[PDB]
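Data block below; observations after.
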Amino acid sequence: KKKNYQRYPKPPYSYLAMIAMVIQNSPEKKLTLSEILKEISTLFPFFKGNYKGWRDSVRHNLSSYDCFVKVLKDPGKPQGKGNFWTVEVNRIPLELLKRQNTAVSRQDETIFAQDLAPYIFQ
DNA sequence: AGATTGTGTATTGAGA
DNA sequence: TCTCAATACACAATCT
Ligand SMILES: [K+]
């Protein structure tokens, strides 16, 4: 059967950039997946909408990109879940922090910062 | 026990 | 035309 697929009018930043920004601006520079999902939802009204598949995309990003590093909730449970996630900025591909040229940014360029690197790198 | 997490697999389509 | 971030679903294993 044909696979379902749709592109959504998501914010014009990569999921990587948005995740990295919420982690880096958290008090301990670490967040669980549950906490990341909550904080991402604060960034833009799109994430308060009824499309929820971005939550899966965020999970995907944490595993897929090497810049996201799991920190064990319990050091004696290396197979435990609900761990913290950190960002290693030296592993981030810099261009993935730039504002994306999508229909969403073209609709109103001036409400979107051109680069999130200033809010990620110290 | 279903919800959640972490990762594997795979397809998609707009920017470049 | 082509890349890869976006998106979708499987599945094992933990979590509550
Ligand atoms: K990772």
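Residues 88-209, in that order, are what chain A shows, numbered as in Swiss-Prot.
A Cβ is built for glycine as well, from the same backbone N, Cα and C atoms used for every other residue.
Here's what Swiss-Prot has on this protein:
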type	residues	note
MUTAGEN	A:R94 to H	In sur(m768); loss of function
MUTAGEN	A:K97 to N	In sur(ty68b); loss of function
Listed mutagenesis positions (A:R94, A:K97), ranked by Cβ neighbours within 10 Å, top entry: A:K97
Structural state of A:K97 (mutagenesis position), classified by DSSP into three states: coil
